[PDB]
Every structure is written in structure tokens, then in C-alpha cells.
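Participant: Take this structure, written in C-alpha cells, and hold onto it; I'll ask about it next.
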Amino acid sequence: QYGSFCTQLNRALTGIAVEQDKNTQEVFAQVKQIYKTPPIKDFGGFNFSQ
Amino acid sequence: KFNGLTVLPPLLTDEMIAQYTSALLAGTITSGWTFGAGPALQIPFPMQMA
Amino acid sequence: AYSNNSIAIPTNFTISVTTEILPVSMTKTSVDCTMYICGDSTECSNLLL
Ligand SMILES: *[C@@H]1O[C@H](CO)[C@@H](O[C@@H]2O[C@H](CO)[C@@H](O)[C@H](O)[C@H]2NC(C)=O)[C@H](O)[C@H]1NC(C)=O
Ligand SMILES: *[C@@H]1O[C@H](CO)[C@@H](O)[C@H](O)[C@H]1NC(C)=O
Ligand SMILES: *[C@@H]1O[C@H](CO)[C@@H](O)[C@H](O)[C@H]1NC(C)=O
């Protein structure tokens, strides 16, 4: 009988949970494919091994 | 893990977000920005700095 | 692959238009305690004040 105070917290709280998935999806998902570095890694001096 | 409290994992596992990071690093050194603006291209890195 | 003396120059172009959606305003609303918490009630209105 206290009302819908219970649900509003749950539904509102879940919004942040779904929000996090949308945050990461729009940060790292910037390419429509997958790229692999070439086997030989001669880059004219630069070392990317780090 | 207390009462009524729970935690859900991120959308992308760290083992997977590394996949996006690997692709972006692999695509940036082998195709400059060309992969972002269209298909990736073979522009070698030593001259890409130029 | 890679090559010290290699290049890449586009020989053609394609014009593209993309749509970006941005909200600029939301429905403005106003609420009144004198009518919300208490409805045309003298005793309730007196208690509220
Ligand atoms: C990795 O980057 C560094 C940049 O200098 C280089 O690795 C060095 O290689 C020399 C040659 O044996 C070593 O004495 C150094 O200890 C290495 N590290 C550093 C920090 O100097 C190299 O250009 C790149 N390639 C490799 C395989 O390390
Ligand atoms: C690039 O590397 C090749 C090795 O195949 C070398 O012959 C060439 O001289 C290098 N370019 C420059 C500008 O040093
Ligand atoms: C560029 O691409 C368009 C695509 O239809 C084509 O009609 C045009 O002939 C191309 N330009 C050249 C110089 O090939």
C-alpha cells in the first residue's frame, strides 16, 4: 500500500545499468571489422611492441 | 554480496575490449586513418608520419 | 604489408550526408503544492503553510 515507490527505484536504477553498456559500445566500437598486425613488424625503426 | 544487492559485469569483457583495442592499434599503424574514413589501405607507417 | 617508398592517394571521391539528432528542449511543466498535496482543503492548506 506504500505505492509505486518500490518500482520507480528499480526501473530507474536499471537505467544506469543499461547506460553503461551504451557507454562502452560507443567508445571502443569504432570499426566495422577486425584488423590484425602483419607478422613481420619492420616499421622503419619505430617499436610498437610496448 | 550482501542482501538485496548485486553487481553485473560490463557489456564487454576485458578479454574482449582488448579485441577492439587490438584492432584499432592494428588498423592505425597499417592504414593510418584510411580505415576510419572508408576501407583500410596499405600505407606504410614510416611514410605515414610524413 | 609495408614499404618505405609506398604511397596511397585517392583517385575518386564520394559525397555523403549523415544525420545527427540533438535534443534542444523538453516539455516544460509547472506544479502547485496548494493543489497537489492538498486538494481545495482548508485544514490541509493551513497545515501545509
Ligand atoms: C623496441 O624498442 C626499443 C627502442 O629503443 C628497442 O629495443 C632496444 O634494443 C636494444 C638493442 O638490443 C636493447 O639494448 C635495448 O635494451 C632495447 N630496449 C630499450 C628500451 O632500449 C628496439 O628498437 C625495439 N625492438 C626490440 C626488439 O626491442
Ligand atoms: C626502406 O627499407 C628498405 C628495405 O627493404 C630499404 O631498401 C630502403 O632503403 C628503406 N628506405 C629508406 C628511405 O631508407
Ligand atoms: C568516380 O566514381 C564514379 C562513381 O559512379 C564514376 O561515375 C566516375 O567515372 C569515377 N571517376 C573516374 C575518374 O573514374
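Here chain C follows Swiss-Prot for its numbers: 706-754, in order, are the residues you see.
The deposited model was determined using electron microscopy, 3.8 Å.
Placement of Cβ uses the backbone N, Cα and C atoms for every residue, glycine included.
According to Swiss-Prot, the protein has these features:
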VARIANT   C:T716 to I  In strain: Alpha/B.1.1.7
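Tell me about the setting of these features in this model.
Facilitator: C:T716 (variant position) has a Cβ environment of 4 other Cβ atoms inside 10 Å. Look at C:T716 (variant position): DSSP puts it in coil.
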